[PDB]
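Student: Take a look at the following structure, please.
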Amino acid sequence: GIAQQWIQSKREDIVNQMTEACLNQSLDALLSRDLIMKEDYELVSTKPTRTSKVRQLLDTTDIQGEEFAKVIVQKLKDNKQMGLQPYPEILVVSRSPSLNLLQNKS
């Protein structure tokens, strides 16, 4: 995909730039929008370290696809942290290109 692929390529850079406050705001918005049940919310919030909480959030991202990942990317743009400026096509671009063979490396 796109937002889930961006996460599955720069997960540790996202986890370094974002904080438990960004993660908590994402989880709170997801719970307010009923994208996460309390049963999964506690499994994503019982980890002993903030780094591992986001690692569990990123597993739930792959179950949902291009919606649960898109709000994490939107939360980063709303929090204007500048470390992630090469953002993906999360319906936020001024004019989206043809999105055909854009090319990729890691």
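Swiss-Prot numbering applies to chain A: residues 434-539, in that order.
Technique stated in the header: solution NMR.
Including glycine, each Cβ sits where the backbone N, Cα and C put it.
Heads up, here are the entries from Swiss-Prot:
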- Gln437 to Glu: Decreased interaction with NGFR (MUTAGEN)
- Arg444 to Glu: Abolishes interaction with NOD1. Abolished activation of NF-kappa-B (MUTAGEN)
- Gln450 to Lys: Increased activation of NF-kappa-B (MUTAGEN)
- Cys455 to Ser: Decreased homooligomerization and ability to transmit NOD2 signaling (MUTAGEN)
- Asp461 to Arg: Abolished activation of NF-kappa-B (MUTAGEN)
- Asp467 to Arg: Decreased interaction with NGFR (MUTAGEN)
- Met470 to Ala or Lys: Decreased homooligomerization and ability to transmit NOD2 signaling (MUTAGEN)
- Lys471 to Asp: Abolished activation of NF-kappa-B (MUTAGEN)
- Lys471 to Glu: Decreased interaction with NGFR (MUTAGEN)
- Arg483 to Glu: Abolishes interaction with NOD1 (MUTAGEN)
- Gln497 to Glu: Strongly decreased activation of NF-kappa-B (MUTAGEN)
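In terms of burial and nearby residues, how do these features look in this structure?
Tutor: A sphere of 10 angstroms centred on the C-beta of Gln437 (mutagenesis position) encloses 22 other C-beta atoms. The DSSP secondary structure for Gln437 (mutagenesis position) is helix.
Same-chain residues at least 6 positions away in sequence with a Cβ under 8 Å from that of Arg444 (mutagenesis position) are, in sequence order, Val487, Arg488, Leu491.
The Cβ of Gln450 (mutagenesis position) has 15 neighbouring Cβ atoms from other residues within 10 Å, across all protein chains displayed.
Neighbours of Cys455 (mutagenesis position), defined as other CB atoms within 10 A of its CB across all chains, total 20.
DSSP assigns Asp461 (mutagenesis position) to a helix in the three-state reduction.
Cβ-based neighbour count (10 Å, all protein chains) for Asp467 (mutagenesis position) stands at 7.
Non-local contacts of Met470 (mutagenesis position) by the CB criterion (under 8 A, 6+ apart in sequence, same chain) are absent. In the three-state DSSP scheme, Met470 (mutagenesis position) falls into the coil class.
Taking the Cβ of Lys471 (mutagenesis position) as reference, residues of its chain lying under 8 Å away and at least six apart in sequence are, in sequence order, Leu464.
In the three-state DSSP reading, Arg483 (mutagenesis position) counts as helix. Counting every protein chain shown, 16 other Cβ atoms lie within 10 Å of the Cβ of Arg483 (mutagenesis position).
In three-state terms derived from DSSP, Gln497 (mutagenesis position) belongs to a helical segment. Long-range C-beta contacts of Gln497 (mutagenesis position), restricted to its own chain and to partners at least six residues apart, with a cutoff below 8 Å, comprise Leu468.
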Student: Measuring Cα to Cα, how far is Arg483 (mutagenesis position) from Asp467 (mutagenesis position) in Å?
Tutor: 22
